[PDB]
Amino acid sequence: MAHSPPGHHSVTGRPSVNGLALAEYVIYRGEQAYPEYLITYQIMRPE
Amino acid sequence: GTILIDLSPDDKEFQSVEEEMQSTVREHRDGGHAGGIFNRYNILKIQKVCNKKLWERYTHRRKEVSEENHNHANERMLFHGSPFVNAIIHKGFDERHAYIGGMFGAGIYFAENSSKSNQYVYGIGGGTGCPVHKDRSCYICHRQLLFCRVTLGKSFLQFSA
Ligand SMILES: Cc1ccc(-c2nc3c(O)cccc3c(=O)[nH]2)cc1
Ligand SMILES: [Zn+2]
């Protein structure tokens, strides 16, 4: 993996074109996330 | 040392996790190419992932970050979709689970939009879709996503398309 930018712990990707998109985030150390919930699902065909 | 505990659909915790999953679906610029065409999900199961060693690894690092950032971990709950979901819940996140070609460099990527994470369930770009039908928009096969506790600390802001 790469390193966080100097003086930072993560990167935030702010949406700058699509006004409906929410943010995306990147961490560079696996210890900074815990997989708390496992969700099993199907996508549903629109009617 | 991981165990999976099923939540009941009547449990408040099941219901608040389902609502975050459903309410963060959006349309994608690929018209559904990577993750399929859908406005909502059929939730089949929600399980709590319990591993004492992995939790202590997380909290140890959270405390380091917080102490570097005026006692503020900047902790969020975010989605992650991956072909490696089964390894992640048993061994934790590490360098093997990074998106090497991501536009913010090789790191582990998380989304506010559950539908963004759904694009990676079957691999980068949806890979070849489900293993059974080779269909990125399969409505039959069961998918899995993680809803994760993530320490951001001081985050670098990238404005981007
Ligand atoms: C091998 C691999 C590659 C990308 C992902 C992934 N990428 C994301 C992204 O680029 C933005 C927002 C979320 C994700 C994500 O959930 N998984 C997971 C595993
Ligand atoms: Zn299928």
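Here chain B follows Swiss-Prot, giving residues 952-1112 in order.
This deposition comes from X-ray crystallography, 1.8 Å.
Placement of Cβ uses the backbone N, Cα and C atoms for every residue, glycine included.
Looking at Swiss-Prot, you'll find the mutagenesis B:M1054 to V noted as follows: Loss of activity. Take the CB of B:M1054 (mutagenesis position) and look out to 10 A: across all protein chains shown you find 13 other CB atoms.
In the three-state DSSP reading, B:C1092 (Zn(2+) binding site) counts as coil. Residues or ranges marked as Zn(2+) binding site by Swiss-Prot: B:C1081, B:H1084, B:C1089, B:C1092.
A Cβ within 8 Å of the Cβ centre of B:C1081, B:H1084, B:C1089, B:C1092, the residues given for Zn(2+), is found for these other residues of the same chain: B:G1080, B:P1082, B:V1083, B:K1085, B:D1086, B:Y1090, B:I1091.
Distance noted between the C-alpha atoms of B:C1089 (Zn(2+) binding site) and B:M1054 (mutagenesis position) is 28 Å. Within 10 Å of its Cβ, the residue among the binding-site residues B:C1081, B:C1089, B:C1092 with the fewest other Cβ atoms is B:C1092. The two recorded residues, B:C1092 (Zn(2+) binding site) and B:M1054 (mutagenesis position), show a Cα separation of 30 Å.
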